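Below you'll find the structure, written out as structure tokens, and then a few comments.
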Amino acid sequence: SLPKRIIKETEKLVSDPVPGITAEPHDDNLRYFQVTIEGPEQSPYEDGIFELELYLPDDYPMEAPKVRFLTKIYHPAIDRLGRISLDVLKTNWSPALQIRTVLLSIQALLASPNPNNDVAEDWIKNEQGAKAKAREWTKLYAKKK
């Protein structure tokens, strides 16, 4: 028996899903989610599916979900380790936000790859080549949709 907060969030993911995103909790541990996010059209990731794992810590919703990007990807906000650069996961977190919020943010991150890190270096110096590399990696590493 989890906090009803978590049960309520889980039910809403099944009944009112977000187009292009899937989120499946695991029977053996309902705090652990397998997540797929489709590459947004008109972005360098258009053709690909991306895997993520997500975990709800004990202090949730006071504490942010832990997230790790699993698919290999060329992106200025996702490192080699799969750590994601989102303030909503750092300082901006509050119990008013949800899993949905985190997922919509990561989807938005793929939609609009913006720098401001050495991949972000490449995106500011000769960017049209970086966007081209991201598309190549999508073909190589991101499972076909």
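Chain A is numbered as in Swiss-Prot, which gives 3-118, 123-151 for the residues shown.
Note: Cβ is positioned from N, Cα and C throughout, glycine not excepted.
Swiss-Prot annotations:
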type    : residues  : note
MUTAGEN : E55 to A  : Strongly reduces MMS2 binding and interferes with error-free DNA repair
MUTAGEN : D81 to R  : Abolishes ubiquitin chain elongation. No effect on thioester formation at the active site
MUTAGEN : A110 to R : Lowers rate of ubiquitin chain elongation. No effect on thioester formation at the active site
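Sequence features annotated in Swiss-Prot and their locations in the structure.
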| residue | record | DSSP (3 states) |
| --- | --- | --- |
| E55 | mutagenesis position | strand |
| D81 | mutagenesis position | coil |
| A110 | mutagenesis position | helix |
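In this structure the C-alpha atoms belonging to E55 (mutagenesis position) and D81 (mutagenesis position) are separated by 15 Å. Other Cβ atoms within 10 Å of the Cβ of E55 (mutagenesis position) number 15 in total over all chains. Here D81 (mutagenesis position) is positioned 17 angstrom away from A110 (mutagenesis position), judged by their C-alpha atoms. All protein chains shown were included, and the count of other CB atoms within 10 Å of the CB of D81 (mutagenesis position) stands at 15. Straight-line distance between the Cα atoms of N118 and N123 is 9 Å, even though 4 residues between them have no modelled coordinates.
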